[PDB]
Amino acid sequence: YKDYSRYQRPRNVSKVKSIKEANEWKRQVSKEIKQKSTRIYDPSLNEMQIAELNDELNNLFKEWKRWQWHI
Amino acid sequence: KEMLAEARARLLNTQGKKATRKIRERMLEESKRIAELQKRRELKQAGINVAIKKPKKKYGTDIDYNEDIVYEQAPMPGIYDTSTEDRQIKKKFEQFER
Amino acid sequence: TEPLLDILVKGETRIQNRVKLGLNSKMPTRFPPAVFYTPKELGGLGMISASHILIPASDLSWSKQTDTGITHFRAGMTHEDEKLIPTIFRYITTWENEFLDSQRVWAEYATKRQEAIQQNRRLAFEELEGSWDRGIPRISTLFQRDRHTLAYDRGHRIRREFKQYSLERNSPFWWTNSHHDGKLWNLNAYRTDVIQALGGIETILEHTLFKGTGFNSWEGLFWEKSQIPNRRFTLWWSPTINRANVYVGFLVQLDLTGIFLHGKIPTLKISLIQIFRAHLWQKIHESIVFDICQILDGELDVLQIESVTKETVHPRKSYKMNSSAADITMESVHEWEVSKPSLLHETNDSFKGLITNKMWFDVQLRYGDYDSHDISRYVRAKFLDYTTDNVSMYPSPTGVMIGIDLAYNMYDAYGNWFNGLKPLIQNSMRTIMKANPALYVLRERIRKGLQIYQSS
RNA sequence: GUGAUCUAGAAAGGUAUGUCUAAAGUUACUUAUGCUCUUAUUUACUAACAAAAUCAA
């Protein structure tokens, strides 16, 4: 149990533990990857907002690289 | 004039919370739809095909109207023999889908 | 008038029912008349009783045809205890008495004024003091400050009557102007007499949490605020509201503590969860057990012990009223003769009954109601029940049980004593009930929930 | 120089509500802040909390 839907990233990638555990933290990145990718193409017109959202994407996608790097 | 600019805007806004919120939810729903469609197009640019997800059922017997003729009230059987005419609609309707 | 007296009863009971509907209880036993009729200075509603009156119920047929007289009294307002509560018709002097008084007084004022005229002098203001609040215009109006500008005010009876067509609200004393007629009635005697009709202040404070705060006397308490709120009221009279003499009510034993609620009183449950929070009941019980065991091995040579031991208390034990076990256990250098089981303030015993090595100490904390706030009955009952109980694990049929009432800050021990315990343990419990910090957190927080501040 | 003894407590009554959760494929090697336990003071939000009435100066 213990969900993985509660906690944070956790910040350092190398400090995470056995491979069956970081697998679920990894998909705990990919959903927000999926969610905010759908939030890219929206015609909602806020160009300043989608710029900071674009930076958050690039941040999370770099994390997704790092979780794959640890594995 | 600022009182008059407030009065000019209040007299020309007639809806309330429920209609304005319904407008906002309708614009945001279409914005979600436009985003999801262009996703499938950009994935189709890569050659990888991803189907559109159906809307989730709210209740148990929710109807997929797209799936079938909804409540098919067929016309009453007449005498004038619509046999060639059904062949030409089907040929035209299959032509339209092609 | 007979039907007016019935409507006085019907009104006063319905307003007492209104306060009873403020809680979820229309119980008689939860609401003694000390709840309603004690003044606001002592924490009650300060209602005025007018219907604790025997009502003349004499013979309805032929009452329409003769005016029979008063031959039978019907009981007006009846409660379980028959406190005789005064009614303010006794405190208002009647009109014919006020008018016959006024004929004499204004005559006596007229004579004394003529004597001030003939002697050409200013009035004495103390010669007239014997008839100061007397007379129907109230002689005090003659010496008012703004009497020279009130004299131009004419037509004030009628203007006060027609306020009902101008004003949304009423002023129900539409027949008096206090500036023209003075004050016509005084009800200060009613406050003192209701206090001694309920037995006195000390009998009233038996109904309250006043002993729970730790205060010595009443004379140094004002009150924090002239309206007391509902949570402060239902926590002030709370040993009478949560009492064991209830007619029906389902026992629930709170959550973390040892207070039992007869049913649901949701305002009183909120206050007591705030009083007993962050596991205060365990923290109190641990603090007493820690204090006695330190005092016990303080005189380890005089009390002649080998060693004191805290038996490791299950944290659920401290509020488990069903059964208990030993907290502190005694090991003896040589073997101890324990007397018969006796009270903490019992005088002396014959020690020569039984010789026992190992003793125990147990602490029972209880929250007292208005029904059961005598611990000495309680502690001996818990002692006889548990020592006869085969469930309650004791090291030996020995030891005392130390009971503390938290709602009334009382303490008593019932059990057997070897020599030299009792003037020791009484001095310790004086010091423990006055110096325990956990019991100070208890006293102070109750003072915050009750909003009673010392004369400081 | 007597008596007739009503009651009785529980729910809904406190909050909305709604939406989302590719893991599992349907045949053409980039490394970057670890929120501490208690008490006091100040600020912001918050209780959609409460409140001077008759009357006495």
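Residue numbering for chain C follows Swiss-Prot, covering 1353-1577, 1599-1829 in order.
Using the three backbone atoms N, Cα and C, a Cβ is placed for every residue, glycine included.
According to Swiss-Prot:
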- C:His1658 to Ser: No effect on viability (MUTAGEN)
- C:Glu1684 to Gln: No effect on viability (MUTAGEN)
- C:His1687 to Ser: No effect on viability (MUTAGEN)
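Local packing around the Cβ, expressed as the count of other Cβ atoms within 10 angstroms, is greatest for C:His1658 among the mutagenesis positions C:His1658, C:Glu1684, C:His1687. Comparing C:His1687 (mutagenesis position) with C:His1658 (mutagenesis position), their Cα atoms are 11 Å apart once rounded.
For the pair C:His1658 (mutagenesis position) and C:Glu1684 (mutagenesis position), the Cα-Cα distance reads 13 Å.
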